[PDB]
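Notes for the one structure printed next.
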Amino acid sequence: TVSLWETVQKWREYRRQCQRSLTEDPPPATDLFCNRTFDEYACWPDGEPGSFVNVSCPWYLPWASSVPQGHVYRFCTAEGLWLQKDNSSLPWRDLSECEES
Amino acid sequence: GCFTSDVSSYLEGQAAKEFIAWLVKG
C-alpha cells in the first residue's frame, strides 16, 4: 500500500532534517568521540567513546508504524572510531529491530 | 492472497521495500 514515491519523498525529508542536524548540532565534548554521519539509512549523532549509539528506526520506513519501539545501533570504540565490520571499511550496524514485521 | 489485486498490490509494495534494501546495502 505504501508507494515507492511516497517513501522516496519521506526519505528525502529525513535526509534534509538529518543534514540540518549534522550542521547545527553542537561540537563534541572532545575529539575522542566518533563523528556524526548520515549513512543513507540513518542519521547518526556523535558517539561517546566505548559506548553503543542508538537512534530510532528511520521514520520514512514503509513499516515504521510497526517498529515504533525499535532502534538501530552502532558502537563507538574507546579510540573514537566507529566499530567496523571485518568484511570491509563499513561500520558495524544492528538494524534487526527495524526490519519489516 | 488469491486474487489478481493481491499480486498487483504485492508488486507495488515491493518497489518501496527494494528501495530500503538498497539504502541499507549501499
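We number chain A the way Swiss-Prot does; in order, the residues shown are 29-129.
Per deposition record, X-ray crystallography, 2.0 Å.
A Cβ is built for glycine as well, from the same backbone N, Cα and C atoms used for every other residue.
What Swiss-Prot annotates here:
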MUTAGEN   A:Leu32 to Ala  No effect on stimulation of cAMP accumulation and on GLP-1 binding
MUTAGEN   A:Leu89 to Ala  Abolishes stimulation of cAMP accumulation in response to GLP-1
MUTAGEN   A:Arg121 to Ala  Strongly decreased stimulation of cAMP accumulation in response to GLP-1
MUTAGEN   A:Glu127 to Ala  No effect on stimulation of cAMP accumulation in response to GLP-1
MUTAGEN   A:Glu128 to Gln  No effect on stimulation of cAMP accumulation in response to GLP-1
Of A:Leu32, A:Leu89, A:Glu127, A:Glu128 (the mutagenesis positions), the residue whose Cβ has the fewest other Cβ atoms within 10 Å: A:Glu128
Within reach of chain B, those mutagenesis positions of A:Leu32, A:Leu89, A:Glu127, CB-CB under 8 Å: A:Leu32, A:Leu89
Candidates A:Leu32, A:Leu89, A:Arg121 (mutagenesis positions) - the one closest to A:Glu127 (mutagenesis position) by CA: A:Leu89
Nearest-integer angstrom distance between the alpha carbons (Cα) of A:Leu32 (mutagenesis position) and A:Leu89 (mutagenesis position): 10
Cα-Cα distance linking A:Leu89 (mutagenesis position) and A:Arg121 (mutagenesis position), given in Å to the nearest integer: 17
C-beta crowding around A:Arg121 (mutagenesis position), within 10 angstroms: 18
A:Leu32 (mutagenesis position): secondary structure state under DSSP, collapsed to three categories: helix
Cα-Cα distance linking A:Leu89 (mutagenesis position) and A:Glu128 (mutagenesis position), given in Å to the nearest integer: 9
A:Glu127 (mutagenesis position) in three-state DSSP notation: coil
